[PDB]
Protein chains: 4
Amino acid sequence: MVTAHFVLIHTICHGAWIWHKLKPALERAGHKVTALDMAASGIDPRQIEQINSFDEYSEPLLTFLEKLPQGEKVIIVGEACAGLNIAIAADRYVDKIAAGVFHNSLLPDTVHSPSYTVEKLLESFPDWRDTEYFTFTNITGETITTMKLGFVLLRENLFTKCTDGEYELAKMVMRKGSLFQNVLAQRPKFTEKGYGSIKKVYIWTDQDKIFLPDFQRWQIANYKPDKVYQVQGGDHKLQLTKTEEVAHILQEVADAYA
Amino acid sequence: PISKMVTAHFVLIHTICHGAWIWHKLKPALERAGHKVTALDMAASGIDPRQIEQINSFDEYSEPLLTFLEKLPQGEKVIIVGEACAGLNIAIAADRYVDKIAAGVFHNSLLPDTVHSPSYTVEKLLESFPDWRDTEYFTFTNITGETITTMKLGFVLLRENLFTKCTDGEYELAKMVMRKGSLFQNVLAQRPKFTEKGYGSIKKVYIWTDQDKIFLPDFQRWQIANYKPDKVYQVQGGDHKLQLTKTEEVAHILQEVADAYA
Amino acid sequence: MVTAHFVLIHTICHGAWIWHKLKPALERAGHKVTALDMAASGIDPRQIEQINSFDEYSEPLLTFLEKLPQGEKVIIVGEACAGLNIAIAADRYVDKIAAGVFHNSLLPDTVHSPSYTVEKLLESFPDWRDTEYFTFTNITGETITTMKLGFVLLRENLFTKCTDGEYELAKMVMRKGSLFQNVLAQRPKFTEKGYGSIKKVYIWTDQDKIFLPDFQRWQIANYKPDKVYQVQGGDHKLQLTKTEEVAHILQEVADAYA
Amino acid sequence: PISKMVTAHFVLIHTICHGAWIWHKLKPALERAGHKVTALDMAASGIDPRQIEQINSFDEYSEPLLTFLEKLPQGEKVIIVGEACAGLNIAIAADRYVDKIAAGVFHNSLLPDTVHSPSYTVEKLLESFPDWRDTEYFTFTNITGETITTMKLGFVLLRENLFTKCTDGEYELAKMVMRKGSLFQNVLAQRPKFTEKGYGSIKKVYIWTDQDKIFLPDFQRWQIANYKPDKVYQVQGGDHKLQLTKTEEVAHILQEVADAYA
């Protein structure tokens, strides 16, 4: 039974707080856990308007990996849009990464554009209901769209089965975010030697109400992971509704990729 | 003879370094009872965009509450519930919006008075609890030249003294969103005393537990003695974070405050 | 003949570069010179859109003074809008300041609002010709107006008598700036114990084509400095057109306020 | 028999760590002669908003020049003048906009060839000038995992080796606006060689002084020998920054380049 160092990466608009129940669960099995806020997320001091690409949004993860001591490897667990943060970081630090784990997450490939799975998500789920949108121009002239997730979307689609205290916490600390979709459309594809070579484990539930079953099935078919684990029940936030199920699958990933 | 049950509009105020998030279990408990609940981030707290170095006094820090009260409709009154250093936010607010406040509830909170300096209960808090363990301190210089001491609460202090009996998920949450804070004690020491007419006139309920490991029973009893509450509610057990360890008891006492002061 | 530590503060949109001729002149007399870039000015890495007040714009000066060793005092020399940076810094660090020197500069008082002399400048000089304006919302909801100074305004009003290499350098490194005027209108007045108590020396020329003679005369009449030096000729950028005249007056300020 | 004087459109390219500002005396000298002059900041240089850590290769660094050439009108050609490491920007550009370039002018510059690797003249520069004195180095990891070495040029190196004979006002200016830079040498070592058809076909003028204290006469002569310029112009005196110490001579040679290549 292997203990491991996990780096947990929240999705846009959220912050490390989404991992507050999974991080103790994991530490109870002896694992070391790091949960990072990405730029302008959680209590990071930057505003979204100063972030110019998804690669700049990933800076807390890249800096972390940058400083990881020689010879140490981590398992990066990313939720929803954070599959893009795993792919960005894996192209830069492939030798520091024992495995990438995708938790009801976007699963980028090497063959199509970095925005491809974002395009496919928005095709499967085009209406973000009461979500609001805004734009700014980044330092190079591109117009970036930000969003403030709507509370009906949060209650019914993202936190579908979460307790009222979890849902309320989400509304108390949620921040603006961006897909940087057009910037991703312009980004070079993820490399085969980096992202393409890491081990990939995909955790999902078909009860997810925003990364819907047919999109998740399309992603697995489009770019087969090494392992797919499906959890029965729960909702999009499996680390809150099926916390011990996720800590157990993650124990299997530690055993397998050390 | 006649029984009365009332629904109130509660405004929940967190202490320094924290944010609206500490009320994430009490706010739903209260809404289950039918109350209206507003939980505000104070300046540079929770996800408020300001940084503590841009804030020059506890009154500026209190801006989100004063703005909110400025915006309340004619003839709406709220019950302001504040934890720990937020009793000072309740005193600042009542000297500006006394007619908007049905009662102030001090929840293991500083209880300011009108007779001594605004920093007086902070001096006595620190006399009672002088060593904040692994807390780190920093300073900056404010808009008129005062040096302001800020702090990042240490994680042992958090574990053992503030979140003593909270869940691991709750204590991990706190480490994930805690921010810098300041007592602004020296600027409070230069402040005019709280007025009789504003703050001195509001109904005041003191909720506390003698199991609190940072606002200790000697301190808490000294404040009760120093400025008698209109009501005192002692909760058995729990810890400093009663809204997390005794959520339903706190909600039930808050229903009793609403029945009494509407 | 006293040597002194001078801290030179450029005006909005400019940067420490405007002092590149006065700083060696001063060092030739044995003075120590610090020339700072304010936030989003010169090569400071921040953009104007993340600065929320003139007090935040002054952060490089406040941090500097913050770290000045105990017992050391500086003479702060500020040009044009930098008279506001001297007043902000003097309220916070009055004991670290031997004198404030105002070089064709705004001269704030304690009696009226911090924006008062900005209001008066724009009254005397309402048309900034080819200057362009933009707005953003700051972190507290206020709309902030920024400007990009026009090159005809730069050539004829600001750098009137400067050489072609100085004028060209200005166009190569000029950046957006802001008066934060509405935020200043909301700011508490400068204190008598801080700004009000520092020694104040006012350097100007009546050949300045944007801080015009009657506005500069109004400022001196409105808030009498301890000393007024008038240089014959030159233009708004006296530190480029009358560099040795300014280094000599500054030698007199060092002698006088050590 | 027939004499010819021509006005050209010059595009001036600074070296790493610097920006358009180094050309502030040559750009007016050239405009006095009637030429059109464009002086560009390259990525993360001068007042360009990007930081060097966001830039992943010398080609990305070259984006402001390539954009500019992309936008040039049909049938307009420019003479790209580049100092020191900007000879690599001229080679990147000519393999994309060869038809837009009337000539490339290397001004105490790296002179890339098509036979060796793009990093070849950088290897030889460093062999010739290995100790950059008080320069500080840093790294970051780029978009595909390469570690990129960046540097803040030391002020002694600036005083004595790059701005050897410049004015105090000029040398103080440089300290006021110098930024981090990178040779991107290891990513240039992975790059395809410059093409014959693009870069190899453009007219090339080499301006230099043997008084340069960082691109030394052994190095400069080695490059001339290694890839013969179409024209060589040696300026007597000055220093590395010929556009500041021999501004009018450089402008006069540039008039001769315009007369020859329009």
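Numbering starts at 1 and runs along the chain as it is shown here.
If you're wondering, the header gives X-ray crystallography, 2.2 Å.
Keep in mind that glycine also has a Cβ here, set from the backbone N, Cα and C atoms.
Lifted from Swiss-Prot, the feature list:
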type: MUTAGEN; residues: A:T11 to A; note: 95% decrease in catalytic activity
type: MUTAGEN; residues: A:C81 to A; note: No change in catalytic activity and substrate affinity
type: MUTAGEN; residues: A:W128 to A; note: Slightly reduced affinity and catalytic activity toward acetone cyanohydrin but increased efficiency on mandelonitrile. Acquired ability to use 4-hydroxymandelonitrile as substrate
type: MUTAGEN; residues: A:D208 to A; note: 80% decrease in catalytic activity
type: MUTAGEN; residues: A:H236 to A; note: Loss of catalytic activity
type: ACT_SITE; residues: A:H236; note: active site, proton donor/acceptor
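Feature map: annotations from Swiss-Prot on the structure.
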residue : record               : DSSP (3 states)
A:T11   : mutagenesis position : coil
A:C81   : mutagenesis position : helix
A:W128  : mutagenesis position : coil
A:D208  : mutagenesis position : coil
A:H236  : mutagenesis position : coil
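The mutagenesis positions listed here (A:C81, A:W128, A:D208, A:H236) include A:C81 as those with a Cα within 10 A of the Cα of A:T11 (mutagenesis position).
Rounded to a whole number, the distance between the Cα atoms of A:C81 (mutagenesis position) and A:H236 (mutagenesis position) is 12 Å. Neighbour counts of Cβ atoms within 10 Å were compared for the mutagenesis positions A:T11, A:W128, and the top value is held by A:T11. Cα of A:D208 (mutagenesis position) to Cα of A:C81 (mutagenesis position): a span of 14 Å. Non-local contacts of A:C81 (mutagenesis position) by the CB criterion (under 8 A, 6+ apart in sequence, same chain) comprise A:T11, A:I12, A:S105, A:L106, A:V118, A:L179. The Cβ of A:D208 has fewer other Cβ atoms within 10 Å than any other of the mutagenesis positions A:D208, A:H236.
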